[PDB]
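Take a look at the structure below.
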Amino acid sequence: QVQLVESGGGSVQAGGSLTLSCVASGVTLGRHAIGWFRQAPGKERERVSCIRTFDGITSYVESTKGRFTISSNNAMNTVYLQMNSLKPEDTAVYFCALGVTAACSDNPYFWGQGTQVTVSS
Amino acid sequence: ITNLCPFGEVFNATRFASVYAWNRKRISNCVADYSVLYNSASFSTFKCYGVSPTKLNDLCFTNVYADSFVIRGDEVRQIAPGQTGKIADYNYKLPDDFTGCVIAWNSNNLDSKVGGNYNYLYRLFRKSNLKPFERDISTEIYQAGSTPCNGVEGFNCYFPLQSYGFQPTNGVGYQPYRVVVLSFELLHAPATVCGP
Ligand SMILES: *[C@@H]1O[C@H](CO)[C@@H](O)[C@H](O)[C@H]1NC(C)=O
């Protein structure tokens, strides 16, 4: 069965950087869309970033472009979210999420437990 | 009218095939200096089966088939008679009685780049193993679970091809290798491909 093993996150100062890792098991990266969601206090869970592991094409939302870069290492079954220029409003639980199709625009199927990220002003 | 075999077009091709869609070139009615290939420092694998590489310049074949593709360094061991694994089972299979040479070289400098190279694919799933020298370019959704897929990619219903996503800083076993397989044909017929 599919597991998403998350690591990284914790506390960081504003303007600092963090790297979340997501390692998939029970699936081999190279076909499916995989990405990051977050849920901040008082806000609905939302899309952060996604990568198509079939063709490497990445997608972002307005608030994350430039500061965050999603990447895959298909051979390592690992995806990375490099979080730069972090702001207090980036404080949230971050979830790795894996699709059952190649399209980032499709809905996620598998979810990680989530990792707390807390950004201090 | 003696033609030089066009081995340059194979080894020095600008583009290489994905292994699932491996390329074949038929070589005939020409002379080749196999010694020049065999003695090249360019190759990290040069393994022959059924013939001695030192005798190739003294032999004539009814045809030579040159098959070429890209796989990972740690998969080159599968391009040999009697091997198993995703590449030998589902992508490119040599027969037990193979007569030919398997040639490979590291292509990280051409076939990986910063951001990854996702262009090269392999077949990860198949209901049965390939026959020797079979090519499968089909894309039927593969049923891994109990639920029929009805042609729909989804839970336990897999598109059968995946990208290597070669990343340049990975170690040698993960790096792309260009492979050329020379099959020496031995029909009871005139032999039209010779050494010098
Ligand atoms: C491929 O090109 C190299 C560099 O130009 C050349 O030395 C070599 O002869 C070529 N290989 C074959 C098999 O023609």
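Here Swiss-Prot sets the residue numbers for chain B, with the shown residues being 332-527 in order.
Quick reminder: no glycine exception, Cβ is built from N, Cα and C everywhere.
The annotation domain 'BetaCoV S1-CTD' is assigned in Swiss-Prot to B:334-527.
Following the DSSP three-state reduction, the secondary structure of B:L452 (mutagenesis position) is strand. Mutagenesis annotation in Swiss-Prot: B:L452 to R, described as Increased resistance to neutralizing antibodies. Decreases HLA binding to NF9 epitope. Increased binding affinity to human ACE2; the structure shown retains the original residue.
B:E484 to D appears in Swiss-Prot as a published mutagenesis result, with the remark: Increased replication in human TMEM106B overexpressing cells. The secondary structure of B:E484 (mutagenesis position), as reduced to three states from DSSP, is coil rather than helix or strand.
Under a cutoff of 8 A between CB atoms, and with a sequence separation of 6+ in the same chain, the neighbours of B:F490 (mutagenesis position) are B:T470, B:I472, B:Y473, B:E484. According to Swiss-Prot, the experimentally introduced change B:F490 to L is described as follows: Increased resistance to neutralizing antibodies and human covalescent sera neutralization.
While the structure shown retains the original residue, Swiss-Prot records the natural variant B:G339 to D with this note: In strain: Omicron/BA.1, Omicron/BA.2, Omicron/BA.2.12.1, Omicron/BA.4, Omicron/BA.5, Omicron/BQ.1.1. DSSP assigns B:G339 (variant position) to a helix. Long-range Cβ contacts of B:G339 (variant position) within its own chain (separation 6+, distance under 8 Å) are none.
The annotation that Swiss-Prot gives for the naturally occurring variant B:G339 to H reads: In strain: Omicron/BA.2.75, Omicron/XBB.1.5, Omicron/EG.5.1.
Under the heading of natural variants, Swiss-Prot lists B:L368 to I and annotates it as follows: In strain: Omicron/XBB.1.5, Omicron/EG.5.1. Non-local neighbourhood of B:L368 (variant position): B:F338, B:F342, B:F374, B:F377, B:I434, each in the same chain, at least six residues away, with C-beta under 8 Å from its C-beta. In the three-state DSSP reading, B:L368 (variant position) counts as helix.
Listed in Swiss-Prot is the natural variant B:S371 to F, annotated as follows: In strain: Omicron/BA.2, Omicron/BA.2.12.1, Omicron/BA.2.75, Omicron/BA.4, Omicron/BA.5, Omicron/BQ.1.1, Omicron/XBB.1.5, Omicron/EG.5.1.
A sphere of 10 angstroms centred on the C-beta of B:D405 (variant position) encloses 15 other C-beta atoms. When secondary structure is read from DSSP and collapsed to three states, B:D405 (variant position) falls in the helix class. For the naturally occurring variant B:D405 to N, Swiss-Prot gives the following note: In strain: Omicron/BA.2, Omicron/BA.2.12.1, Omicron/BA.2.75, Omicron/BA.4, Omicron/BA.5, Omicron/BQ.1.1, Omicron/XBB.1.5, Omicron/EG.5.1; complete loss of interaction with host integrins.
The annotation that Swiss-Prot gives for the naturally occurring variant B:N440 to K reads: In strain: Omicron/BA.1, Omicron/BA.2, Omicron/BA.2.12.1, Omicron/BA.2.75, Omicron/BA.4, Omicron/BA.5, Omicron/BQ.1.1, Omicron/XBB.1.5, Omicron/EG.5.1. A helical conformation is recorded for B:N440 (variant position) in the three-state DSSP classification.
With a cut-off of 8 Å between CB atoms and residues at least 6 apart in sequence, the same chain places B:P499 near B:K444 (variant position), listed in sequence order. As a natural variant entry, B:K444 to T appears in Swiss-Prot alongside the note: In strain: Omicron/BQ.1.1.
Classification of B:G446 (variant position) by DSSP places it in coil, neither helical nor stranded. Here Swiss-Prot describes B:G446 to S as a natural variant; the accompanying note says: In strain: Omicron/BA.1, Omicron/BA.2.75, Omicron/XBB.1.5, Omicron/EG.5.1.
Under its natural variant annotations, Swiss-Prot gives B:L452 to R the following note: In strain: Delta/B.1.617.2, Epsilon/B.1.427/B.1.429, Kappa/B.1.617.1, Lambda/C.37, 19B/501Y, Omicron/BA.4, Omicron/BA.5, Omicron/BQ.1.1; Contributes to cellular immunity evasion and increases infectivity.
Under a cutoff of 8 A between CB atoms, and with a sequence separation of 6+ in the same chain, the neighbours of B:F486 (variant position) are B:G476, B:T478. As a natural variant entry, B:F486 to V appears in Swiss-Prot alongside the note: In strain: Omicron/BA.4, Omicron/BA.5, Omicron/BQ.1.1.
Variant annotation in Swiss-Prot: B:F490 to S, described as In strain: Lambda/C.37, Omicron/BQ.1.1, Omicron/XBB.1.5, Omicron/EG.5.1; the structure shown retains the original residue.
With an 8 Å limit on C-beta distances, the variant positions from B:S371, B:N440, B:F486 that reach chain A are B:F486. Among the variant positions B:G339, B:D405, B:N440, the residues whose Cβ lies under 6 Å from any atom of ligand 1 are, in sequence order, B:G339.
Ranking the recorded positions B:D405, B:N440, B:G446, B:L452 by the distance of their Cα atoms from the Cα of B:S371 (variant position) places B:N440 first.
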